[PDB]
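Structure first, then comments.
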Amino acid sequence: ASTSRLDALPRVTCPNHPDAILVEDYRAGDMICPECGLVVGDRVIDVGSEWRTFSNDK
Ligand SMILES: [Zn+2]
């Protein structure tokens, strides 16, 4: 599918470390590897435009 540029968002484990999987923080920590000690995902997709609520009362 040429229309699709890139879909593989999540990286399955570390390319240079199969046994070691890039761990993830709770928020604003990114994903680091316990081997090569890398840090993937420094940015933070902040798209506030969905309201986010438990349905309106009225
Ligand atoms: Zn690694």
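Residues 2-59, in that order, are what chain A shows, numbered as in Swiss-Prot.
Just so you know, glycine gets a Cβ as well, placed from its N, Cα and C.
A C-beta separation below 8 Å, combined with a sequence spacing of at least six in one chain, links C15 (Zn(2+) binding site) to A21, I22, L23, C34, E36, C37, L39. For the recorded site, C15 (Zn(2+) binding site), the DSSP three-state label reads strand. Residues or ranges marked as Zn(2+) binding site by Swiss-Prot: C15, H18, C34, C37.
Under the heading of mutagenesis, Swiss-Prot lists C37 to S and annotates it as follows: Does not inhibit interaction with TBP. Inhibits the recruitment of RNA polymerase II into the initiation complex.
Within the same chain, no residue at least 6 positions away from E51 (mutagenesis position) has a Cβ under 8 Å from its Cβ. Recorded in Swiss-Prot as a mutagenesis result, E51 to R, A or D carries the remark: Defects in transcription start site selection. Supports a level of transcription equivalent to wild-type.
Around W52 (mutagenesis position), there are no C-beta neighbours below 8 angstroms that are at least 6 residues distant in the chain. A mutagenesis experiment is reported in Swiss-Prot for this position, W52 to A, and the note states: Partial loss of HIV-1 Vpr binding.
One entry in Swiss-Prot concerns the mutagenesis experiment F55 to A. Its note says: Partial loss of HIV-1 Vpr binding. There are 5 other Cβ atoms within 10 Å of the Cβ belonging to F55 (mutagenesis position).
By neighbour count, meaning other C-beta atoms within 10 Å, the densest spot among the recorded positions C34, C37 is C34. Proximity to ligand 1 (Cβ under 6 Å from any of its atoms) holds for these recorded positions out of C15, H18, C34, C37, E51: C15, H18, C34, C37.
The Cβ of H18 (Zn(2+) binding site) lies under 8 Å from the Cβ of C34, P35, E36, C37, each of these being in the same chain and 6 or more residues away along the sequence. Neighbours of the Zn(2+) site: apart from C15, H18, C34, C37, residues of the same chain with C-beta atoms within 8 angstroms of the site's C-beta centroid are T14, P16, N17, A21, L23, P35, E36, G38, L39. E51 (mutagenesis position) falls within neither a helix nor a strand when secondary structure is assigned with DSSP, and so counts as coil.
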